[PDB]
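One structure is given below, encoded as structure tokens.
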Amino acid sequence: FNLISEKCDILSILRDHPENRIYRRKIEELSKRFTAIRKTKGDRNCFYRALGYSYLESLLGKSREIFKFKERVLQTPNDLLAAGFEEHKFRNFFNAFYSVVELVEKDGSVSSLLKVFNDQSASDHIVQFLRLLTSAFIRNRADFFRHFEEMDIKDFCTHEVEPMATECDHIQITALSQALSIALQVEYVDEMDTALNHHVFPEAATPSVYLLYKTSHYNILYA
Ligand SMILES: *CC(=O)NC(=O)OCc1ccccc1
């Protein structure tokens, strides 16, 4: 479980910042609203890896939701092709993502899903697919995403989205949420003496997924 941990009690992360009063206060507050946490490896891929695992876990046993999601994933090669990615170059990454969606449908266990996300090869193929889809979605809707002036959208996607180990910001989160119709909530724990606070992507929605963002790193929360 080197990439995505077993579920732990929320207060188990107090030990990561001992005697730091603001982190202690915010984790204590968070523990009133969430019961458990899964840790992710900090390798610059943790947003994509956490979102991928948590969203697919939330689908286990939900036959209609799985069927609708599989219908969208089957269309995603057209998004990639429209943005100028070539099929022979994304095929191996698309096939890895489609395989793990079929595992959710046909196998349906937390233990099998956790095994795929902790297999370095399968998990990294999944992350790379999600990065190319994020890039395609931004490229194909450049008029909308210019808002997140001096930098080309194309150059942003080439440098800060497509390469493995490049960190996320609001733009990548909004884009992948829109590209796969995944509603998620991010809880922010920074070192300032401020209120524990969150954002929902998109604004109106009931979240499937809760993430904790802290020391530029994304972990999974359970309500
Ligand atoms: C999302 C992810 O994988 N994050 C990560 O690796 O963050 C580690 C880190 C901590 C402090 C500064 C830079 C990076």
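We number chain A the way Swiss-Prot does; in order, the residues shown are 6-153, 156-230.
Technique stated in the header: X-ray crystallography, 1.6 Å.
Cβ from N, Cα, C; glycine included.
Taken from Swiss-Prot, the feature active site applies to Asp48, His224, supported by a curator's inference. Here Swiss-Prot describes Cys51 to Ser as a published mutagenesis experiment; the accompanying note says: Loss of function in vitro. Annotation source Swiss-Prot lists active site, nucleophile at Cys51. In Swiss-Prot, the entry for mutagenesis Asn226 to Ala states: Abolishes deubiquitinase activity. The structure shown retains the original residue.
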Fewest other C-beta atoms within 10 angstroms, as judged across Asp48, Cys51, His224, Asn226, which are the recorded positions: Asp48
Cα-to-Cα gap, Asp48 (active site) vs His224 (active site), nearest whole Å: 9
Distance between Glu156 and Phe153, Cα atoms (Å), gap of 2 unmodelled residues: 9
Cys51 (mutagenesis position) and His224 (active site), distance between Cα atoms, whole Å: 7
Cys51 (mutagenesis position) and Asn226 (mutagenesis position), distance between Cα atoms, whole Å: 8
